[PDB]
Amino acid sequence: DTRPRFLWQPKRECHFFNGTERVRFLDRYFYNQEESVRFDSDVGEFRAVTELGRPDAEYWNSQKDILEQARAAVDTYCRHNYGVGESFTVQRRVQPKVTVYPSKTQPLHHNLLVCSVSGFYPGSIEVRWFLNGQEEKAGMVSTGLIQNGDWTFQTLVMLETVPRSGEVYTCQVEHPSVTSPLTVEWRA
Amino acid sequence: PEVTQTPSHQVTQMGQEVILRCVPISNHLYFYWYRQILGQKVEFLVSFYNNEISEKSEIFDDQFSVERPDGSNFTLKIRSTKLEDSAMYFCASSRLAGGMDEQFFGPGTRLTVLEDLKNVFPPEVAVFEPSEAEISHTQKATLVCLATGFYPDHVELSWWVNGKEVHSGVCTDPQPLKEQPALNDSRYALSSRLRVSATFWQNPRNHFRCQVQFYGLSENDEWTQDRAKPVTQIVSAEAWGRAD
Amino acid sequence: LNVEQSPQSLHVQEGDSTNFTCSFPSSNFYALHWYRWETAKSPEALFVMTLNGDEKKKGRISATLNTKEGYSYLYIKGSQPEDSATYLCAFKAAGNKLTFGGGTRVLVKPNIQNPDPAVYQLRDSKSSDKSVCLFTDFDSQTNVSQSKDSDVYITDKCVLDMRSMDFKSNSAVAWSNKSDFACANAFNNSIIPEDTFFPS
Amino acid sequence: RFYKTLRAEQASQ
Amino acid sequence: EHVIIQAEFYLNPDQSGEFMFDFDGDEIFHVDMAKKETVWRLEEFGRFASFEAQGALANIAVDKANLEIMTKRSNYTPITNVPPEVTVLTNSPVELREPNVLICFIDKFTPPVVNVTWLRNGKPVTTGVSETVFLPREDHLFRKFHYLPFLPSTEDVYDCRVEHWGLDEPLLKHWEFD
Ligand SMILES: *[C@@H]1O[C@H](CO)[C@@H](O)[C@H](O)[C@H]1NC(C)=O
Ligand SMILES: [Mg+2]
Ligand SMILES: [Mg+2]
């Protein structure tokens, strides 16, 4: 296909701070990925972000019923929708499947000691590496947070290691789904 | 700045196609059709925005349609008129596309669906001049208008004094009465009073007229009976001021 | 889904206030509409209520909204005759379609001054076999009952304002072609004031 | 409970 | 600290429209325009919450109208195609004869139109394949996940083929057992 494309993409945002104490609502409109006009709770009126959205901001602001619906979305829409999902959204907790494994070779050769942490929720995780019960502060090549898109995360924190027989390496994962830090071990 | 509808009333025979006309408010983005069967609640039929139906009744696509001819008009078509389709049909319109605003309703169209068009009759209209006792006792004069033997109901009675229509001094029955309550095809009767001062009725230069707009048969409808076609018509009666 | 209004019908004396209620769904609320529908006319909007706990006022008409318990109250302070209408209640969810309640038919019983109950005989002029009897100038306590004879027709009471002798009057009409029939007996099935004037 | 749509408005004019 | 987003769009002349809810980067639900119904991302959501699809459908109608107003206003200015960045990854670390899921991740692109094909040994695969709708990014570009449940073997070669108007040729992203 070669015909030219035109895209209008509205985005209605609800940003939450201290749970539901301070909520900020944004009504944003994008024409061809360029923002044309917006409504920001904290401003209280529609403002043109670009010259294309200037007639829209003038018109929508001159309509008392449009303004008062925007001005009240923070309780009517934001706070309301937050409370609808809270049980399965804000309070969703899925436990991670931690599994240590090498990238394979002989000891005394260098290797990457992987720590695959899979299928967890939320993305708030802290992964820590240990050599004989002492935290390895450096030599870690993380993959960062990978959003699986099925309300599930995954991260891989590989350790740069020169293994020697008798050494025990332990991966320590701290996450809200667990009361006690999860631990997996690999001995050289 | 109101929603318009035509016609005021419409009489039809079962199985026919009826086209109800409406003129939504000029700048308005949403159009609707609602209907109310006597005794029942006001029911949503169809919603329409940006040359496309928005929401529709469970009953809608099977029995109805909507056409947006020009950019001024909007119409509802009943495909095959049923006895159950005798109702008051309202056309409505909203300004905004967001739907948080009020709906403006038109005056409505009262549709009467009949099994057989044989029992349709226009009204007989008579004016009765004031009682002499009343004038002597109160110095007030009331004329009465009787509209009898009409079928079906929903008729429009009005008073005219010296050519101008009057609403002051007038009172008309909110509902007609059945002439024969034991019959399903019972013809109706209706009354109206017009009260004026004795001084006014006593001036013979004063003209009083009472007329009834009746809605019945169309010129295209089949009429085989001998009596005159009970077509939609205005039946009137009059009286002149009496010095006495 | 479903909207319910209570009572179906209501009577209030001119000068007195009344209130009525509307029960609508407690989930998926977007708005609540209140319309006034006078017999002659089309439904005309009074209020569109969107925020819970808000109260709206249009002169003497007032409304309250409770989203959480699914109800609304409409208040008419000091009824006037022009308030006689069917007050309709509508619920709006995510679309634009309104779901209606059965309504509350409000009847403002007028304050009748200087009653003079009388039954009069009007004359035929001249193309009818009917003789008409007018029961006029009675107070709002008087109630007009139906005829006990199938050939005599009686209409309910109706109020007119003259705005020339600017007072309000009640009246009912009785008629028959019958050789029998007279104004002295026309209204015999009704509870007529003792002092009703029958002229001779 | 129900998820509520923030109803969209037509642009100028 | 959380963020809920009602992310819509309408695209011409494709006449494609979308409506969805995003909680912190993940889809709560989207509305199926063909079937005029709510499609919950995770089945359990449907059991605790409800949604009236008309709200989306009414918004899409307005979105369709606004796009046409906007395109005339902009002297008929078209969108600039931004090609995607395709990534193949697995749900879990792979082990032979233990079922796993292949994730094809299309990212940082606009317009929201793509042809995604899974290939096993250069041949297309329709069995078990699931997909997400066009997910939103803070840079106003799109995301899209394509899933493939598979049985890990040492004889299989998997390829995610992605077609976009911002791409000169279909991008193939390969996956194979170590
Ligand atoms: C998808 O395939 C069809 C047919 O080959 C083609 O017309 C269309 O342009 C393709 N879409 C993209 C995004 O390449
Ligand atoms: Mg709430
Ligand atoms: Mg808006």
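In order, the residues displayed for chain E correspond to 29-206 in Swiss-Prot numbering, which applies throughout.
Method on record in the header is X-ray crystallography, 2.8 Å.
The backbone N, Cα and C atoms fix where each Cβ goes, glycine too.
Feature annotation from Swiss-Prot assigns domain 'Ig-like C1-type' to E:112-204.
In Swiss-Prot, a published mutagenesis experiment is listed as E:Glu65 to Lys, annotated Impairs the interaction with HLA-DM complex, CLIP dissociation and peptide exchange. For E:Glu65 (mutagenesis position), applying a Cβ distance below 8 Å and a minimum sequence separation of six or more within one chain yields E:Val59, E:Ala81.
One mutagenesis experiment named in Swiss-Prot is E:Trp68 to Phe, and its note says Decreases the interaction with HLA-DM complex and peptide exchange. The secondary structure of E:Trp68 (mutagenesis position), as reduced to three states from DSSP, is extended strand.
What Swiss-Prot notes for the published mutagenesis of E:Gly74 to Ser is this: Increases the interaction with HLA-DM complex and peptide exchange. With a 10 A radius on its CB, E:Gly74 (mutagenesis position) counts 14 other CB atoms from all the protein chains. Taken residue by residue with DSSP, E:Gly74 (mutagenesis position) is part of a helix.
Other Cβ atoms within 10 Å of the Cβ of E:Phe76 (mutagenesis position) number 14 in total over all chains. For the mutagenesis experiment E:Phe76 to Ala, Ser, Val or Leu, the note given by Swiss-Prot reads: Impairs the interaction with HLA-DM complex, CLIP dissociation and peptide exchange.
E:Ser78 to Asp or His appears in Swiss-Prot as a published mutagenesis result, with the remark: Decreases the interaction with HLA-DM complex and peptide exchange. Taking the Cβ of E:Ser78 (mutagenesis position) as centre and 10 Å as the limit, one finds 15 other Cβ atoms among all the protein chains shown.
Sequence-distant contacts (6 or more apart, same chain, Cβ under 8 Å) of E:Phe79 (mutagenesis position) comprise E:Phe57, E:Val59, E:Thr66. Among the mutagenesis results in Swiss-Prot, E:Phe79 to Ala or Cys has the note: Increases the interaction with HLA-DM complex and peptide exchange. The residue drawn here is the original one.
Annotation of the mutagenesis experiment E:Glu80 to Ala in Swiss-Prot: Increases the interaction with HLA-DM complex and peptide exchange. Decreases the affinity of the interaction with TCR by more than five-fold. A coil conformation is recorded for E:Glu80 (mutagenesis position) in the three-state DSSP classification, outside any helix or strand.
Experimental mutagenesis is annotated in Swiss-Prot for E:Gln82 to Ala, with the remark: Decreases the interaction with HLA-DM complex and peptide exchange.
Counting every protein chain shown, the Cβ of E:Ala93 (mutagenesis position) has 20 other Cβ atoms within 10 Å. For E:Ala93 to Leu, Swiss-Prot lists a mutagenesis experiment annotated as follows: Decreases the affinity of the interaction with TCR by more than five-fold.
A strand conformation is recorded for E:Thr115 (mutagenesis position) in the three-state DSSP classification. Long-range Cβ neighbours of E:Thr115 (mutagenesis position) (same chain, at least 6 residues apart, Cβ-Cβ under 8 Å): E:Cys132, E:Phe133, E:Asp135, E:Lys201. One mutagenesis experiment named in Swiss-Prot is E:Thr115 to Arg, and its note says Decreases the interaction with CD4.
With a 10 A radius on its CB, E:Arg125 (mutagenesis position) counts 7 other CB atoms from all the protein chains. For the mutagenesis of E:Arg125 to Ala, Swiss-Prot gives this note: Impairs the interaction with HLA-DM complex and peptide exchange. The structure shown keeps the original residue.
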Structural state of E:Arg125 (mutagenesis position), classified by DSSP into three states: coil
Chain B, Cβ under 8 Å: which of the mutagenesis positions E:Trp68, E:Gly74, E:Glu80, E:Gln82, E:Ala93, E:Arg125 qualify: E:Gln82, E:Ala93
Near chain A - the mutagenesis positions E:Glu65, E:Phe76, E:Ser78, E:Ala93, E:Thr115, filtered by Cβ distance under 8 Å: E:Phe76
Shortest C-alpha distance to E:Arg125 (mutagenesis position) - which of the mutagenesis positions E:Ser78, E:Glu80, E:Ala93: E:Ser78
Residues from the mutagenesis positions E:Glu65, E:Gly74, E:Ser78, E:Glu80, E:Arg125 that lie close to chain D, Cβ under 8 Å, in sequence order: E:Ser78, E:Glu80
Cα within 10 Å of E:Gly74 (mutagenesis position) - qualifying mutagenesis positions among E:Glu80, E:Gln82, E:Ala93: none
Cβ packing number for E:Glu80 (mutagenesis position), 10 Å threshold: 19
